[PDB]
Amino acid sequence: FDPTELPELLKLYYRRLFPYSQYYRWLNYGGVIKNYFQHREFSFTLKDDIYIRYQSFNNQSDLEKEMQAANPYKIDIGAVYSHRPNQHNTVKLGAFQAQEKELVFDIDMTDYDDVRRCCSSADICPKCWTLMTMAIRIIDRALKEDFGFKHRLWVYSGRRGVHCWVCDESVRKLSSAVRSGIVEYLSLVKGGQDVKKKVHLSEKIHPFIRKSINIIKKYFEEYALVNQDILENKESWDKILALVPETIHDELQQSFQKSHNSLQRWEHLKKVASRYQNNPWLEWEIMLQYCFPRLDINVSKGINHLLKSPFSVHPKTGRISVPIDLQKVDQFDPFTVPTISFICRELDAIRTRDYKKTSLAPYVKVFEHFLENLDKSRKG
Ligand SMILES: [Zn+2]
């Protein structure tokens, strides 16, 4: 993909491919509440990194217009405010308030750099992507079963990770404190870089943790012991020994030297750890520390947080911020995700149905099913 064709591709994409209809369907929420879409903040990042926020629009047409006119490189969605963001200059200090917004999560592969061996920073590969899969399943399960959130839209970030938009009516009215509490409930991996051991479990295991572990169990052998090979050599297995008491270090060190692969060594770790318990949950603390999601509280805490819009175009990979079908989550592949050049290619090889003829269609379908359930909930 070539980022210089981009300003030309954006023109076309924003004119004949970006699903404005479904977009407005989403953000207008069936018109039940007035000025909801009209009080929504957007922000655009234009060429040469020109950043503008407090963008608001009268309706879908105004949006189509200003977007096609600006042709932004980045689009971020924000809160629904007390007034129209456009007019924020006209509002007296103290009355311009973010009032409602979807509950959002940002999962970023870069946050796993201390426990994945294949890549670092913004690099991703099929061997580490399984981490997202566990993250989506682990978290979405909690949002659905523990919290009863019914309308959850998962979106590819374009390069390094995934977003979740929780859009239930009661959720959009959640205070920053409750949001922060939901993040604290979901969070198990605590610490920065000074701290080598980021997971400590109590004698009693809360169901969320149990159900998260059981999801990780299903993936751990292939992800961690085979593909990542976290016990390949001493440099790697010392990092794991750093997460367990010193009194079992020597025993494990020898059993690791005498062993041939990570499966054997993990199986040894299990037996020694289990034996350590009798006279605690080391295995699970290690699995969690190596596979459980890391969550930035600042992303989900603030009602005024601006997050990458679905169907944005990634300035470098060219990939589309596409919705993720929760039913096929294990089959999701960020490397076969449509790029803008590909869907413009498809378009220039054939009115409101042009995108259906592109590879963009099934993701818009996922988005439409997300919208349909959203209507049904408003009705009954
Ligand atoms: Zn990788």
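Residues displayed in chain A correspond, in order, to Swiss-Prot positions 4-282, 290-360, 379-408.
Looks like X-ray crystallography, 2.7 Å, at least that's what the header says.
Even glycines carry a Cβ here, placed using N, Cα and C.
Feature annotations, reproduced from Swiss-Prot:
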ACT_SITE  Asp109  active site
ACT_SITE  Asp111  active site
BINDING   109-111, 160-166, 315-318, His324  ribonucleoside 5'-triphosphate binding site
BINDING   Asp109, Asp111  Mn(2+) 1 binding site
MUTAGEN   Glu44 to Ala  Strongly decreases primase activity, which can be partially rescued by increasing primase concentration
MUTAGEN   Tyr54 to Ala  Decreases primase activity
MUTAGEN   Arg56 to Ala  Loss of primase activity
MUTAGEN   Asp109 to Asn  Decreases the binding affinity for NTPs
MUTAGEN   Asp111 to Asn  Decreases the binding affinity for NTPs
MUTAGEN   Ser160 to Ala  Abolishes NTP binding
MUTAGEN   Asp306 to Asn  Decreases the binding affinity for NTPs
MUTAGEN   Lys318 to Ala  Decreases the binding affinity for NTPs. Loss of primase activity
MUTAGEN   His324 to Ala  Strongly decreases primase activity, which can be partially rescued by increasing primase concentration
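With 18 residues not built between them, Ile360 and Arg379 have C-alpha atoms separated by a whole-number distance of 12 Å. The Cβ of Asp306 has fewer other Cβ atoms within 10 Å than any other of the mutagenesis positions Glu44, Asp109, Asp111, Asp306. Annotation for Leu317 (ribonucleoside 5'-triphosphate binding site): spatial neighbours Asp79, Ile80, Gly81, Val107, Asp109, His166, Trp168, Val309, criterion Cβ-Cβ under 8 Å with sequence separation of six or more. Cα atoms of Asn282 and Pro290 lie 10 Å apart, with 7 unmodelled residues in the deposited structure between them.
A 10 Å radius around the C-alpha of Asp111 (mutagenesis position) takes in these recorded positions out of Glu44, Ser160, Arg163, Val165, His315, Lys318, in sequence order: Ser160, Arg163, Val165. The binding-site residues shown are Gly161, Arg163, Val165, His315; of these, the one with its CA atom nearest the CA of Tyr54 (mutagenesis position) is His315. Here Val165 (ribonucleoside 5'-triphosphate binding site) comes close to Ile110, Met135, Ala138, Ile139, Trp157, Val158, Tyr159, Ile334: these same-chain residues lie at least six apart in sequence, with C-beta atoms under 8 angstroms from its C-beta. On its own chain, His324 (mutagenesis position) has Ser160, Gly161, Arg162, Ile330, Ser331 as residues at least 6 apart in sequence with a Cβ closer than 8 Å to its own Cβ.
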